[PDB]
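Below: one structure, written as structure tokens.
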Amino acid sequence: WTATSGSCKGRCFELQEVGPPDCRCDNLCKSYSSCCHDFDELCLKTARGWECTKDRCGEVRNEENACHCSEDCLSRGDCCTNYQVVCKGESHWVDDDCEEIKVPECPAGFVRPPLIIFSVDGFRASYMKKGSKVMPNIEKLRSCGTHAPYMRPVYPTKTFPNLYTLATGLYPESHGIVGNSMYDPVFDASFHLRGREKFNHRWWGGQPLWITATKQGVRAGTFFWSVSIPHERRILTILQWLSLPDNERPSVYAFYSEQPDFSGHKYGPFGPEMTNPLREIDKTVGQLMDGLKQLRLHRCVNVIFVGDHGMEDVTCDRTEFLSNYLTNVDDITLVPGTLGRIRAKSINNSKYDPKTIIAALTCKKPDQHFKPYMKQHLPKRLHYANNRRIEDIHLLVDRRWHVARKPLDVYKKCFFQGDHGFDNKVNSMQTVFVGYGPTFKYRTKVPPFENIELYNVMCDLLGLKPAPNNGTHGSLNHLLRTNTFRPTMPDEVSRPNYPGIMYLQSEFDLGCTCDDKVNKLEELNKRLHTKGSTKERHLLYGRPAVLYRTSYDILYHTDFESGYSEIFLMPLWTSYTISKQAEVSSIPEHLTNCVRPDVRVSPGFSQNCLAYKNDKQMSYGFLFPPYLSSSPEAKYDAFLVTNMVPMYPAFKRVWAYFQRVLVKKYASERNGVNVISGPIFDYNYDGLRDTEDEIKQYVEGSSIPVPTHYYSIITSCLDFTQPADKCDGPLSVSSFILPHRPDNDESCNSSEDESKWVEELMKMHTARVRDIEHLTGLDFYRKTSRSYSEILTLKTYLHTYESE
Ligand SMILES: *[C@@H]1O[C@H](CO)[C@@H](O[C@@H]2O[C@H](CO)[C@@H](O[C@@H]3O[C@H](CO[C@H]4O[C@H](CO)[C@@H](O)[C@H](O[C@H]5O[C@H](CO)[C@@H](O)[C@H](O)[C@@H]5O[C@H]5O[C@H](CO)[C@@H](O)[C@H](O)[C@@H]5O)[C@@H]4O)[C@@H](O)[C@H](O[C@H]4O[C@H](CO)[C@@H](O)[C@H](O)[C@@H]4O[C@H]4O[C@H](CO)[C@@H](O)[C@H](O)[C@@H]4O)[C@@H]3O)[C@H](O)[C@H]2NC(C)=O)[C@H](O)[C@H]1NC(C)=O
Ligand SMILES: O=C(c1cnc(N[C@@H]2Cc3ccc(Cl)cc3C2)nc1)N1CCC12COC2
Ligand SMILES: [Ca+2]
Ligand SMILES: [Ca+2]
Ligand SMILES: [Cl-]
Ligand SMILES: [K+]
Ligand code: NA
Ligand SMILES: [Zn+2]
């Protein structure tokens, strides 16, 4: 119940929302059908449009008008945005030369530069170049300010997940807005684009920027705008709030535009009809900048121009139907479109079986345009699993396609030509970032970055301490002239042991065998290798720090160094450098099944071969590859029981190709590489390192835990004329987190030679170093000659394998 008989007089676009049944006058009241009776008359004035004209200059103030051209308008803060241009001979902001903003130039009584976020729905990254001729205001922001070529959204690349990620710095799985449509089984309630339930606060987790600001004494404008409020009025409202007295004026504001998304869905991303929406958005930016200029705020405010996601060509005819794969199609509920989520229609149906659904959807048609996954098997870079609102069964849909349950769903709902929602590495889903203002750099291009990072930066721009989030604070310091955040490296929690030779061969009863029963020059030489004489070649960036309490040993060898966990009975990490000149060799016949006890490590803290023999499903591989040994004598080190890890035979096909072929290929292409490899255990799919008591699978009959994933971090010199091991400058990295699966069902062409499918798998499971850090509790690149913020940027880099 709204008692809509109250009034909005003196209350138009009030910042504090009032409680029912009192009627509302805020920028969202329309959306709740809760505005006072006189809201439209008083607060949504339209009379005479949005622009001054020569004939209105110096007019008598008529309070009916949308905006004002009277002499008093500037001090009242309600001039049309083009007032000084039409009536005082000033230039539009866009026509002025760019001039560096070295310091904020603010009116008296401003405590900090305000921040205005100008958010545009569906603004694909390539619009900045492709629409540059029709967007002169945006192009001035872009060229004069700080810009990225693109900004990566989160998955799913839908509106609400991305807007809320912008607000919180959180992955969708953590903030809880995991799609534009959702069912929460704990609440037994649904969230939809239309309707009321989405306004309930229990959907929205973490702490959005407006709440962070308010809690720390920084006033905020309301970020959400009812659809019917025209853009011109949103801009005039922001400019009016900026004219409030010091103790009432917000420091942070957001504008939102439903364009170009709205048109993009109708016409496709580059439909000829798209030119006008882009023009109109530019015009709106121009109104804001002219408005700020009139108020003497154009060299005071920091402006961010940002999108939520891009837009792809998608038509009705590119729909896959689940009714073409499943006989039982009426026993499931599908969330459809550019992703798929499946659950049982009825929780009372005991016959429903996700395994049988997954198998009926796996590699069934030759050009099949979706791939099913249990959510825990999705690429870890998506961070899309740890929420009860994410259904166990997920369909990753190819770009340009839709999935639906039955054909009747698609013609009883062609209309549309654009959509979005796909994997966040897809080029067409990328969006924009420009920062302009005293706190941003001048005429500076920055590399692409993820939208999860922006919350920290917005907090930096406002002098706020961010709530805990998934950004890496400091990784965007290179965007900023000042207000940088200067983090310290986390402290190492566990120091390593450095064991020497402590065990005789006959103390080991591991069931292992090796044909290895085979000189003072080379006896001293190998002792020095065991004490760490080559460690500077193979450990280029320092040893990784262990950020949790555990017991581990550093093990040195000729060709590799490892941090060996006494708790998990395997390395946490193995580090080695392969030069451009390195040779690949085979595993000699006499060593095929060789596993050797490590006399530095107790039998009790070692794996054993008999467990692998007994376990009919599980085999083993090596972290440092025997294929890349520096010499026949050094190769023996690769067969130590301390370099062994559990591997399903299906995974060994992947791993062996990586080790035998791809490492050398990368060393050839990049002028040497340093590789750090290791296991990951994430049985609860939260993206974080499991403790021992979370492990769900062991090698049969043993205490040897089975990894859920294997990582590798492959680092070289960004200047590829310098070898990886003698690099003076910035680094280059690529990483992966491969799922450790007992089949290759994920790869539809896996019956073919590994040269036709392994690399494609590895690209799909590309990762950030930071993702590996979360998953392992390790901190990498501790000892470089580079600035810590630069290393933070490096750790957030994702190699996407998309063309330009
Ligand atoms: C991305 O960044 C984020 C933010 O930093 C990281 O997420 C954090 O991860 C922490 C570790 O998992 C997690 O810490 C737990 O918090 C529990 C208290 O949580 C409430 O309060 C906070 C603070 O205000 C609030 O933010 C939380 O919000 C979550 O839940 C509400 C629903 O209630 C949602 O609206 C909201 O969206 C958010 O959901 C997300 O997180 C929860 C988990 O908290 C998930 O379940 C959801 O799916 C979704 O992802 C909460 O309202 C606290 O109780 C936990 O403490 C237990 O564990 C410790 C281990 O040390 C143990 O010692 C304690 O005894 C305790 O265990 C007891 O409870 C267990 C569970 O019932 C029980 O099994 C035991 O037997 C024990 O009795 C824990 O500290 C933190 O909450 C989240 N924060 C957020 C915002 O998500 C995230 O990890 C980053 N991701 C990556 C990949 O790096
Ligand atoms: O209703 C809105 C809408 C959306 N977003 C906003 N505002 C944005 C929120 C937000 C979050 C973070 C940042 Cl940094 C900026 C902004 C501005 N306003 C309205 N949409 C979206 C689809 C519908 C529902 O009906 C149409
Ligand atoms: Ca959107
Ligand atoms: Ca975990
Ligand atoms: Cl969705
Ligand atoms: K076996
Ligand atoms: Na296969
Ligand atoms: Zn859309």
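Going by Swiss-Prot, the residues shown for chain A are 51-463, 468-572, 576-591, 617-886, listed in order.
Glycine residues also receive a Cβ, built from the backbone N, Cα and C atoms like all the rest.
Record features (Swiss-Prot):
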type	residues	note
BINDING	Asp171, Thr209, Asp358, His359	Zn(2+) 1 binding site
BINDING	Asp764, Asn766, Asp768, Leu770, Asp772	Ca(2+) binding site
DOMAIN	54-97	domain 'SMB 1'
DOMAIN	98-142	domain 'SMB 2'
MUTAGEN	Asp171 to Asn	Abolishes lysophospholipase D activity
MUTAGEN	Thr209 to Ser	15% of wild-type lysophospholipase D activity
MUTAGEN	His315 to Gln	20% of wild-type lysophospholipase D activity
MUTAGEN	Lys430 to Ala	Impaired secretion. No effect on lysophospholipase activity
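Sequence features, as recorded in Swiss-Prot, placed on the structure.
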| residue | record | contacts (Cβ under 8 Å, 6+ apart) |
| --- | --- | --- |
| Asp171 | mutagenesis position | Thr209, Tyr306, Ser307, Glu308, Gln309, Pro310, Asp311, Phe312, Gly357, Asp358 |
| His315 | mutagenesis position | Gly172, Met361, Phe470, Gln471, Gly472, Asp473 |
| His359 | Zn(2+) 1 binding site | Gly172, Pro203, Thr207, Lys208, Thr209, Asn212, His474, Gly475, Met483, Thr485 |
| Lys430 | mutagenesis position | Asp764, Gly769, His791, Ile819, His847, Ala849, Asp853, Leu857 |
| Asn766 | Ca(2+) binding site | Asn436, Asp772, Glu776 |
| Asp768 | Ca(2+) binding site | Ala435, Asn436 |
| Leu770 | Ca(2+) binding site | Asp764, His856, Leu857 |
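Long-range neighbours of the domain 'SMB 1' (54-97) within the same chain, counting only residues 6 or more positions beyond its ends whose Cβ lies under 8 Å from a Cβ of the stretch, are 112, 114-116, 249, 269-272, 274-280, 283-284, 287, 290-291, 300. According to DSSP, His315 (mutagenesis position) is assigned to a helical segment.
All protein chains shown were included, and the count of other CB atoms within 10 Å of the CB of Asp358 (Zn(2+) 1 binding site) stands at 28. Straight-line distance between the Cα atoms of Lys463 and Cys468 is 11 Å, even though 4 residues between them have no modelled coordinates. Neighbouring residues of the recorded Zn(2+) 1 site, listed in sequence order and excluding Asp171, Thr209, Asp358, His359, comprise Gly172, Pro203, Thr207, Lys208, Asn212, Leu213, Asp311, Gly357, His474, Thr485 (Cβ within 8 Å of the Cβ centroid).
Checked against ligand 4, the recorded positions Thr209, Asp358, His359 give no residue with a Cβ less than 6 Å away from one of its atoms. Neighbours of the Ca(2+) site: apart from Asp764, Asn766, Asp768, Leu770, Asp772, residues of the same chain with C-beta atoms within 8 angstroms of the site's C-beta centroid are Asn436, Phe763, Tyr765, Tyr767, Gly769, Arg771, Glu776, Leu857. Secondary structure of the domain 'SMB 2' (98-142), assigned with DSSP and counted as helix (H, G, I), strand (E, B) and coil, comes to 13 helix, 3 strand, 29 coil. Secondary structure counts, DSSP: the domain 'SMB 1' (54-97) has 9 helix, 4 strand, 31 coil. DSSP assigns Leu770 (Ca(2+) binding site) to coil, not to a helix or a strand.
Gap between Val572 and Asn576: 3 residues not modelled, C-alpha separation 12 Å. Cβ neighbours within 10 Å of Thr209 (mutagenesis position), excluding its own Cβ and spanning all shown chains: 21. Taking the Cβ of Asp764 (Ca(2+) binding site) as centre and 10 Å as the limit, one finds 22 other Cβ atoms among all the protein chains shown. Other C-beta atoms found within 10 angstroms of the C-beta of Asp772 (Ca(2+) binding site) number 20, with every protein chain shown included. Checked against ligand 3, the recorded positions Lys430, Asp768, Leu770 give no residue with a Cβ less than 6 Å away from one of its atoms. Proximity of the recorded positions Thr209, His315, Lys430, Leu770 to ligand 2, judged by a Cβ distance under 6 angstroms to any of its atoms, singles out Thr209 in sequence order.
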